[PDB]
Amino acid sequence: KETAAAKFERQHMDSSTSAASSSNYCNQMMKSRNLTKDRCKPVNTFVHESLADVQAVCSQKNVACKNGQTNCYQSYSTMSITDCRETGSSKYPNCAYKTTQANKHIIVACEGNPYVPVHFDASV
Ligand SMILES: [Cl-]
């Protein structure tokens, strides 16, 4: 019974490093966050900012989510993030990922009391 908010943290927060420093980051991180247990999660973004900075996005620029709901928010500023996407050859359970480090806005869906990120929608 992971809360939605806890699952967001597990899948998307990496406040421990300022940036991915190697092309192996995603392989490493997708494994360790247990995102390849039953299947290779195809796409996943990690954010290298404080939890407070990411939660704060729920008070920033209100936008529509990909799914048409309107509980999404875009960060006013760029954030250090790392995009992880499964390579075309990748085959469970030898999950393999392309790592791309970047500085982009994040868009998250927020829910609850407290009103916190529960879904990563996109980076811009
Ligand atoms: Cl879910």
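Per Swiss-Prot, chain A residues shown: 27-150, in order.
From the backbone N, Cα and C atoms, a Cβ is placed for every residue, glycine too.
Features of the protein shown, as given by Swiss-Prot:
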- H38: active site, proton acceptor (ACT_SITE)
- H145: active site, proton donor (ACT_SITE)
- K33, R36, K67, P68, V69, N70, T71, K92, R111: substrate binding site (BINDING)
- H38 to A: Loss of activity (MUTAGEN)
- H145 to A: Loss of activity (MUTAGEN)
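According to its DSSP assignment, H145 (mutagenesis position) is in a strand. Annotation for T71 (substrate binding site): same-chain Cβ neighbours under 8 Å, separated by at least 6 residues, are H38, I107, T108, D109, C110, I132, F146, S149. When every Cα pair among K33, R36, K67, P68, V69, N70, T71, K92, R111 is compared, the largest distance found for this substrate site is 22 Å. Least crowded of the recorded positions (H38, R111), judged by neighbouring Cβ atoms within 10 Å of its own Cβ: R111.
Rounded to a whole number, the C-alpha distance linking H145 (mutagenesis position) with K67 (substrate binding site) is 15 angstrom.
The Cβ of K33 (substrate binding site) has 12 neighbouring Cβ atoms from other residues within 10 Å, across all protein chains displayed. In sequence order, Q37, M56, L61, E112 are the residues near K67 (substrate binding site), counting only same-chain partners six or more apart with C-beta under 8 A. Counting other C-beta atoms within 10 Å of each candidate's C-beta, the recorded positions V69, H145 are led by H145.
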